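Report on the structure given below.
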Amino acid sequence: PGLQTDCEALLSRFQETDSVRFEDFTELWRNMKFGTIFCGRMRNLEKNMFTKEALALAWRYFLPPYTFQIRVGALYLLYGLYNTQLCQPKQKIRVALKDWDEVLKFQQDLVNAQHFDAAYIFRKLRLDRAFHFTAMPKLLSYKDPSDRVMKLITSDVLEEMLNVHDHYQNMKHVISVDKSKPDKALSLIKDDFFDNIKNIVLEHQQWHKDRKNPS
Amino acid sequence: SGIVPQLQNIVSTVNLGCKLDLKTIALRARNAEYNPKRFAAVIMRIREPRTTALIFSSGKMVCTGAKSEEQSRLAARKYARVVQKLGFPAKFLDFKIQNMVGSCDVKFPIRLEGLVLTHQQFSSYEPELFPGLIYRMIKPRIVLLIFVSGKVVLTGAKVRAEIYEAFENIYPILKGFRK
Amino acid sequence: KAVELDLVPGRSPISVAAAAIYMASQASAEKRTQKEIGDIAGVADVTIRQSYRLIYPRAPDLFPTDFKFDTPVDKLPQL
Amino acid sequence: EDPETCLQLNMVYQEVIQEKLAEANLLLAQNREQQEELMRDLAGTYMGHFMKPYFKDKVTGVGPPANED
Amino acid sequence: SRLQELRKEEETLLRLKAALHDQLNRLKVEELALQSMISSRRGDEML
């Protein structure tokens, strides 16, 4: 009933600061006053139902393809929520088998990437046993995207391309008898291929821009 | 070419040379049907050649549904012996084929509009009547139903060689319009 | 564009047009139901549904570039 | 000095670019698997079809015969 | 929305694969040229 809105608002406010410091999250929590998000007259059933839903929401936010900043924000969100309930049986987080296999290497990277704040948050959430390890997610009866383009073309990718291109240029300058006569059958390589890839990626990005740009 | 058309249906006729009662045949034949209020003939189906014979009071029979010239003749002879057994002087006169439907697939979707614009004098393609193009070949008089999936249904023939000739003629013309 | 892209092969041109009108109608303020478009087009709403379902996947490509979407192409009606 | 260096350098370049295709084709296979999953979602019983006659026929609508129990 | 994002990524990676496959085809043409030239050159000292 609108909880998704405030959760997304907190996630956005956190990813805008571009922080992994749980102190910024604590300040955003104190400002948005999430200490009240559960507070209110509920008997027991609406209470734990809404808590279940909020935890499931924060978890599904935690998963890919959401951004690393968004993922760490959702992790801090899960931490705050689960650690802030009113029901005596602190509802657990529903964790799948498929998603656990990736949360493993995500925690490993967090340790590796010197993000010890989120790493300690996750180790704590495991230590207090906040996880119900289910088979299929939630139950069973009856977005901030991750662009593949940047996975294909990076600044490092284009940089390596241009390095090897200039290397091949300087090398085909030398390997022949002279430096000024390239054979007709030895001039086919495009020197603008790098430029063509830049053009493709920039036209895609400006397409996305005018997609978000209204008119 | 490379694709041979598979026959699917063969309408042949035969003359028994003796008038019949349809009531008698219908009441005394195994798999006969006869409702004169809807059609004046006896519809006798048999399983092994899997054929449907229409038998008429005049003594003329038409065997449809067999997928071979020999098979059609054999089904006709079966129905002839059947009528002979029911107490009539059946005979076997001018057994003559009258149609052979063939069907084949060329394995590529075709652009119809190109074809109808190319052979407007032949093709009659109206997708709000029948979603296939109808190419009326002239050298052999065979009507070819051509569809967007590549299925070609040749019909109107009088011998297998005619379907083969017609399909070989029509093959490159379709090859030219592979979508 | 749908015919050129061959997204509706073998479909009757009236069925394609009715589906296109439904797609364009649903993407603008003036929204018409399948029954409304079928009555004028003479096409059963089932036929409009089938033709529309074939061109729905590539909806953004078919629409004109300078089209003001009252309803975003992403939120086009489920069918 | 000798094309042999050209041979080995082109071998290593082909190796790296082929590894790039390996990764890219795995991505393509994953994307096509996702597309197939979405199509089957479009092509995906109601728990009403599993009431008292839980074993309904496909050529008919009647269930199994009554049980000796 | 996810469908269109996935399909555009699919087209992106198809175009990248097409370009790189042209690259490999021309690279293998160069490789065959190298093989022929090295055979011819090494044939000059076997005399």
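What you see of chain E is 3-49, where the numbers are those given in Swiss-Prot.
Backbone N, Cα and C define each Cβ position, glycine as well.
DSSP gives E:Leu8 (mutagenesis position) a helix state. One mutagenesis experiment catalogued in Swiss-Prot, E:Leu8 to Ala, is accompanied by this note: Reduced SNAPC4 binding in both the presence or absence of SNAPC1.
For E:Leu18 (mutagenesis position), applying a Cβ distance below 8 Å and a minimum sequence separation of six or more within one chain yields no residues. In the three-state DSSP scheme, E:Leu18 (mutagenesis position) falls into the helix class. According to Swiss-Prot, the mutagenesis experiment E:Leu18 to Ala carries the following note: Minimal effect on SNAPC4 binding in the absence of SNAPC1. Reduced SNAPC4 binding in the presence of SNAPC1.
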Which same-chain residues, if any, lie at least 6 apart from E:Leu8 (mutagenesis position) yet have Cβ under 8 Å of it: none
